[PDB]
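Trainee: The following block contains the structure, expressed as structure tokens.
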Amino acid sequence: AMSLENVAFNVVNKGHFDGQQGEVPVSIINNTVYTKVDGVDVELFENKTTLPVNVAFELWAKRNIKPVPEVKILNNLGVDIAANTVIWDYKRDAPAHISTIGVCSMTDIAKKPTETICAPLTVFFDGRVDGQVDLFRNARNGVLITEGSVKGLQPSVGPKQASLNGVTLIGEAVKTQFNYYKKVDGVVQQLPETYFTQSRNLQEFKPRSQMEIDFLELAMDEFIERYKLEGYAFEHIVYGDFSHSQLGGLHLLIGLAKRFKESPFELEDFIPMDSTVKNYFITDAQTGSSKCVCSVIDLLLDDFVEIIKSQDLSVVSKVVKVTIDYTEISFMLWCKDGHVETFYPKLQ
Amino acid sequence: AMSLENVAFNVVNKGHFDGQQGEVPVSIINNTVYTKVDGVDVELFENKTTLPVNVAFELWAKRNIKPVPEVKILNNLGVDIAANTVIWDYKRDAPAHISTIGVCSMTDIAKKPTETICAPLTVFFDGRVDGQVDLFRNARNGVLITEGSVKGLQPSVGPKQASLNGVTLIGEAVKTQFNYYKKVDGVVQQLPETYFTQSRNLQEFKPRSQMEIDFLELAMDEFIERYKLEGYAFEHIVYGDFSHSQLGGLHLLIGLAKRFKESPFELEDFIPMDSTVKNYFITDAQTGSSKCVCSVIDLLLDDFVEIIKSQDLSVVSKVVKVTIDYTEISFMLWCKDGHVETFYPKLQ
Amino acid sequence: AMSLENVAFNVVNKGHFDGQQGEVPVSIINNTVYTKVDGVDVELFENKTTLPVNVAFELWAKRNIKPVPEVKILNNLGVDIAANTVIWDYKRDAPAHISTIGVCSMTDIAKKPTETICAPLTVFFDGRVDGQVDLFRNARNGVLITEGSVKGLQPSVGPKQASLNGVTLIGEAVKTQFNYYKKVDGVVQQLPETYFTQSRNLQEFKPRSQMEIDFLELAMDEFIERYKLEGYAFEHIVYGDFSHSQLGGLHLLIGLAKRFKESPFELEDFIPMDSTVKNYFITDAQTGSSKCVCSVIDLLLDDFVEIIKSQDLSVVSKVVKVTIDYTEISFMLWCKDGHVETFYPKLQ
Amino acid sequence: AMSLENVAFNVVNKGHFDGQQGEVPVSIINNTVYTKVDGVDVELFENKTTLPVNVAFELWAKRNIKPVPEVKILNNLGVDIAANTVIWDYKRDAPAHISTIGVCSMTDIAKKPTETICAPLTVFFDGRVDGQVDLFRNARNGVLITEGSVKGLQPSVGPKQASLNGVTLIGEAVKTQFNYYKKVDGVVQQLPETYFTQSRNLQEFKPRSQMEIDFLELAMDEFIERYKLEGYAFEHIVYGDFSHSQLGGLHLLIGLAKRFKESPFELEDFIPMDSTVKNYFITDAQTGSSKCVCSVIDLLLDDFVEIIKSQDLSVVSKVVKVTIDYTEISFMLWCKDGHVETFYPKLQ
Amino acid sequence: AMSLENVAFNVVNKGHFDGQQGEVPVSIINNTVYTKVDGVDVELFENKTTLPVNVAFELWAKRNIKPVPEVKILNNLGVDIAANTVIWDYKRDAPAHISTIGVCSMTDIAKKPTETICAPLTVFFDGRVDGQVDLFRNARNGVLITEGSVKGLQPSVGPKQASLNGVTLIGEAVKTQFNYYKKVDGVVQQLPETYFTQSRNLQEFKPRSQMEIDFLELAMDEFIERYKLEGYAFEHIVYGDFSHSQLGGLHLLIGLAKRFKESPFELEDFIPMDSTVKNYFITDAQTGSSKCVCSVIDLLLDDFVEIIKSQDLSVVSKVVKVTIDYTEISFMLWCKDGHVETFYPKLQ
């Protein structure tokens, strides 16, 4: 019994779509959904998607309000569609997937993920919903998340953090660390050994290790001494070189966060989307040092130190592949006389 | 149980809103309403109104599909709103009235015309719908149409023609001639004795009298001779003077229709709406004779001859007030030596 | 080397996309594509589709300019996508199919119809293009058109008419009659024995048989006498009953065309798309007789006479399934005392 | 002498509409009003309303720039329209009322509030403008604000705060505390005894009592001890329970402000408008505790303590009505064994 | 004292901008200008231009309503801007020139054509307006039209036809044949000896010579015999070859008009603008013969016969430059054994 007026009633009264009966008067003007509240129009939704305004409104109302995997993880695992839910991409202000299964009549390719149209697609299954672990078992392609153990299936421990209504957090009142399972052409995959990005903000950056606490509190030369990082170019890669017109290094989010406490800078997110590696056009406000494409990754400083210290420093230029968020991230490693010159997530 | 998807289901399956249950998938993109038919979007409605697209769609679906009074009559009678129906203005491609009573939740000022908000508005009542003659009796202001007599109420015989789905016609299978009643401040008002405009097109103009048949067949001089119209300036007023840069006269639709059979002309409808008198920026294609504001009225030629022959031709300039479509239309009558020079529907 | 400026250069210089090199300055304002010609913007395309303006522009430029099957035939045969071409739907002013194969980077689901994503879709193949008969042989699902025989494949002779740039015609300088082939799940399907709709207009209707010439010339009673159609309700079904408020019958396009020569009527195409059976909200201008859903089919009068004369007239109400344009069209046959009362393409 | 170019001249030169003569060149592109300043377009106004761009621009230019009652007060008092001013709703970025009286030709229902169309509407009168106290005296329905005493009328002391150009403040250089008067059908109303919401922000929250200073400085168990609030569920209602997946309580703005100093949270304002009680979809970033509909009221903690301590705690579930901002606010009071379990502003 | 409300008042009351004082309430919604007429919005203008809606509305209201040169002539003469008028392009529904001089504050580059910014632009001057012949004399660049002689200036007799409000006509009540003058870099230029295109429609085509009357009446073979056109390929060039998939010839409008009387065809105007030579994607409905780029010129058949009979037929391929509408139109002349094979307005 789906309608625009019922989706709007649910938004107004329940904060989101909750399957409740009722209708509120709605008006659609351009890309905005309004509702009449005491004779005046109140904005309910501004469409930032490439879908029709009323269709995007319904998918946003029908979004998953439980902690879900971050869109970058789902993309890295090859998820095409979700089973009977909408994973809302809060970085793009749009649905994470083109089509739905049992969600919205306009976007639905099927009502149940058992339909033969879903067989070639990697369907996302949520073990927290009844029957979805069995639906994954029967599906040809899919990704499954669970809070606990699945009989006979070997798990992949995912990241500590998940997205709850666009807030990335490590849950204390809710579980955010999931077990991951993947099936390709009916065969359960052995998910690779992986590092995870920490998904922190520059504004509210918090250290998650004694090494990260020491990076933010110590001076550059004290930290590099304490952690035996001489010859690993942390001055360039992590701290950043602001002495020339082209900003040197600055590829770790912790280094950007440290810089941010002292002086501000403009980070232009020219491709605004969730990804393991982010690219910014950075302009340092203090010096005027800038870089059009400054690739930034948020790895735990210990994990980045482990990666850089596990590389052969005998070649001038070399690609270093690292599994991060289940995807293969290529890095460019540049050395001279057995010491690191630069190390950065490889641009195109 | 009103919804956008239900209004669209009714349009698709019933040709208009018919109160049927069901929903079709709808998408709204800009000012157009689409529906998915076999995987592709099919346009159902293009909003040409100043109302939100979904609101205008519902009012158009909920339009009156019975022969109704032409919008010019309703306007001339001071109608502000209709009771539990939508009079669709096909000349403006929009609802004839801003608000509704018991039609659409967005535009509704009341559910029943008995609500105190309707008391100061001239509500249109349709005696063909049960209980509407009683609602007119209780209404402080209103206009009533009926197919027969209402005990005690003195009728006004309206025009022969009515509008059925945008087609103005004199009904043969349906009744289009109504009795008119009006109330101002609780008091039934006597509607004036009036002429009616014939509501004809220039393209499909058909004569409705032997005088009109003779105007279209006889040459200018033999028609003026046959009907004793010498000294009444029909050469200027009805036939039109195309000899100078400013187009002379041409204020009767029959004269424009006669001209149209010999040579074409541009009629620019700069205020596109239904009205007793229409204004056009006319450009004669043959001669290049033009007039920015050429007021045109479609009176039966006999009725126009009666009006012009009932005037005193002894004054140079005089306003002549004639009741047409229940409204007083001022004409400007210009005479010299007891003969008409010009007679035209008075501008501004 | 695809670009908006190159697609626009091809439109301006070649009349459509022709793979020519070059660029013209383009501006996009709202849903319109303009080009600068001597300092002023000239409109190249108005987007009437639900796709982005630049994407719809490219698909329209890349439209098939050879005589192609009419969209109603393709839909009736279950075509989902075309192989390396765009079938443009001139009734909807939009692409006939959502996605493309090797046409446009934005709409492409594949570059070649051999990609596993195309396997479950009924791909349209054109035997007039090199390698497409082979691609049909390899396709899991598909519809093939050819100008001659394909060794081993049993053909279905299609309609005489095809669509060349939106003009439906029976080709004299070009071939418009194709052989049809269909495959469902790797298996070549036998297309049914079918009648074809004639695809004529009400305005430019031309008779295609001596029976059709006699329907338009002879009066109702002498046509029914000459062709022994007494008791088959042609007075109601084909000629139409305009005596009551609800318009009776009028389900054959030839009957509407005959009526159109005497007096005009409004046909409201509330679902504007190509289909075997069309639904119109009809208002007869002469009488005021109207019908919200008047289903109209354009069959050759001989074919309609054959269908109605091949029915058992001994039951009060019965569904009659007739294959027209490869699809099964249900009719409702109503009889009384061994005579037809009504016969109409069954609604909903 | 009202024009778009004159309204724009006033905005550019006076900061708002000031009745000054002059014109600036204006361009309208979609929902934005621009002005040419030295050959380039400078944005003057982005329309966030459901009114036409030029009409909304004029109403915003003609907004009241004196401290006015907050829109939530006006709505609670039943104000329909303002007399010869525009109360701009800065929460909705739109006019607070549909129509105007003597403001804008497009929205005006009358030029003077003495017109019979205004008689049934509750017109807002400002005693600070000459003759408005007399206009209220003569009006059938209305709300009057004054800075001082009105002869013969008994006042209602309103809130300390008013809105000056969207900034809610307790005036020091201007008077923001008004006397309120209301008339219904010619009869001056006895306005009810009421509490007022404090209209504070979460970001710039400031305590307005020693109890509020102690709530923010003391620990939970110290405050509940000092103010004898044991058994009143302040731990749940005011402090908030973040231990479970559903966020417990958190219905007072002071409690949200206290939480905000320690850790951040997402408050989703799904119905963005001014109201006595606000509803937010809250997600606690630290714990992942969330609630789709968390009703929040900003009462002075002393006023909330007075309300909760004046309730009978002997029933399991009970509705408690409290007059806040002249409106009746229903609360849900849940008790067990003579102690409060929860107390919250009642959702639908 | 220019305003949107005053431009709209002039449109409503005068049919166009007439410098009259007054204002009407206006609303702008998207690309449409509306006015309130008795409580409802009536559309005044739909913007089809790339200028802001209110700016395009003012330029259309301020359009030249006197017979003016056709836009193709102005373009061929290199006109960039008009002096104190707007030449409205009715083929593009937009101003013919980007900027104005003394017309609209938004588009104005100057108030008087004597401003140094106008010196490098070819300004159009109208000798029918006081002081414009003098402004042409002082102009560095310009085109002047006059109804009579200008002392000392050698005239160019222009075409018989001009455009009066979008209607191209040879004036009888107005003068449409002008004297043309041009200045490049202060120097009066001698305009070439030229043919003129006749500016006729396919629908309302009328012959303008005994040769043109004979082309439309006589069969192909007897016209070619009567006018001694054997060996000049009129069968291909003028009559058109519809026997093959590619439509042969058909480059003269009279030939298209003759064809149009027997059977219809689609002419796709892919570059919709006024030009000496027009390009159409033509599809013959009868045969299915088509051509993506069919260049069509409307020359008087006598003028085309004179051009083709004045060519040397001894070379296989040759470019023939003919002056038409003051511009040099290149034709491609193809011969074999002393006879014409084809002659067409040379593409790209």
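Each position is counted from 1, following the chain as shown.
Determined by X-ray crystallography, 2.1 Å, according to the entry header.
Keep in mind that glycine also has a Cβ here, set from the backbone N, Cα and C atoms.
According to Swiss-Prot:
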ACT_SITE  A:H236  active site, proton donor
ACT_SITE  A:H251  active site, proton acceptor
DOMAIN    A:64-189  domain 'AV-Nsp11N/CoV-Nsp15M'
DOMAIN    A:206-345  domain 'NendoU'
MUTAGEN   A:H236 to A (Swiss-Prot position 6686)  Complete loss of NSP15 endonuclease activity
MUTAGEN   A:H251 to A (Swiss-Prot position 6701)  Complete loss of NSP15 endonuclease activity
VARIANT   A:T114 to I (Swiss-Prot position 6564)  In strain: Omicron/BA.2, Omicron/BA.2.12.1, Omicron/BA.2.75, Omicron/BA.4, Omicron/BA.5, Omicron/BQ.1.1, Omicron/XBB.1.5, Omicron/EG.5.1
VARIANT   A:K261 to R (Swiss-Prot position 6711)  In strain: Kappa/B.1.617.1
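What's the neighbourhood like for each of these?
Mentor: Under the three-state DSSP scheme, A:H236 (mutagenesis position) falls in the helix class. Cβ neighbours within 10 Å of A:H236 (mutagenesis position), excluding its own Cβ and spanning all shown chains: 19.
The secondary structure of A:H251 (mutagenesis position), as reduced to three states from DSSP, is coil rather than helix or strand.
Using a 10 Å radius centred on the Cβ of A:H251 (mutagenesis position) and all shown protein chains, the other Cβ atoms total 22.
If you take the C-beta of A:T114 (variant position) and look for same-chain residues 6 or more apart in sequence within under 8 angstroms, you find A:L135, A:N138, A:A139.
In sequence order, A:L216 make up the list of same-chain residues 6 or more apart from A:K261 (variant position) whose Cβ falls under 8 Å from its Cβ. According to DSSP, A:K261 (variant position) sits within a helical segment.
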Trainee: Using DSSP, tally how many residues of the domain 'NendoU' (A:206-345) sit in helix, strand and coil.
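Mentor: Final tally across the stretch: 38 helix, 49 strand, 53 coil.
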Trainee: Whole-number answer please: how many Å between the C-alpha atoms of A:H251 (mutagenesis position) and A:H236 (mutagenesis position)?
Mentor: 9
Trainee: Write out how many residues of the domain 'AV-Nsp11N/CoV-Nsp15M' (A:64-189) are helix, how many strand and how many coil, based on DSSP.
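Mentor: Split by secondary structure, the domain 'AV-Nsp11N/CoV-Nsp15M' (A:64-189) comes out as 13 helix, 38 strand, 75 coil.
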